[PDB]
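Scroll down for the structure; my scribbles are underneath it.
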2 protein chains.
Amino acid sequence: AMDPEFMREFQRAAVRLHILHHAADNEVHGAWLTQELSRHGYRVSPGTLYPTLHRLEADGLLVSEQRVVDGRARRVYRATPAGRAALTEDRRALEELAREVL
Amino acid sequence: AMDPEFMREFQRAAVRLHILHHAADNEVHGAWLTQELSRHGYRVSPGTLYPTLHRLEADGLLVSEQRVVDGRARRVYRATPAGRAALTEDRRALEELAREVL
Ligand SMILES: [Zn+2]
Ligand SMILES: [Zn+2]
Ligand SMILES: [Zn+2]
Ligand SMILES: [Zn+2]
């Protein structure tokens, strides 16, 4: 990239937004988020993603639940009401900036 | 804001993009950038702005020159060819993320 600092800063925000958007549509496992983010073109390792997930729950924007499904313990994440509101606000900021420069 | 970490991350990118867009259109004084960024709705202090400006020059994306105009010495900033290309790349990343989540 010509502007690696922009890409670096912008990716953090992009990831955060994608996590919230996916977790508002439906419940998600961390492992699936890694694959899904990759499909959308973001290079993310579990080592980077899980701390983001935990932070989002700490921020009250996600909530996780322990589930035992098919003899296997798994954590699922979903958006809280605060998360859906955050998503609206974040999307709004994106849309505004998109409208302005494009 | 519901998601202050998103807003914080997103604002850095937004500012960076605005600096490059203004400095591609015309030459700018740092003091004027502060006012202009304020008009566009970004809280920026000289203490935050000048390090960003210096970083952009170090990255080869801006160039500054000491200029004496009307018996008065001033520093002006403008985008380099690399800066115009960075602006295109950054805008492109924005467009992509806009397409994805809207
Ligand atoms: Zn997706
Ligand atoms: Zn602009
Ligand atoms: Zn302007
Ligand atoms: Zn603006």
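Start at 1 and count along the chain as shown; that gives each residue its number.
Method of determination (from the header): X-ray crystallography, 2.4 Å.
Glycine residues also receive a Cβ, built from the backbone N, Cα and C atoms like all the rest.
Counting only residues at least six positions away in the same chain, the Cβ atoms of B:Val28, B:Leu33, B:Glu36 sit under 8 Å from the Cβ of B:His22 (mutagenesis position). Recorded in Swiss-Prot as a mutagenesis result, B:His22 to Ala (Swiss-Prot position 16) carries the remark: Abolishes cadmium and zinc binding.
Swiss-Prot documents B:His40 to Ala (Swiss-Prot position 34) as a published mutagenesis change and attaches the note Abolishes cadmium and zinc binding. In the three-state DSSP assignment, the secondary structure recorded for B:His40 (mutagenesis position) is coil. All chains included, 14 other C-beta atoms sit within 10 angstroms of the C-beta of B:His40 (mutagenesis position).
Under DSSP, B:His22 (mutagenesis position) is assigned to a helix (H, G or I) in the three-state scheme.
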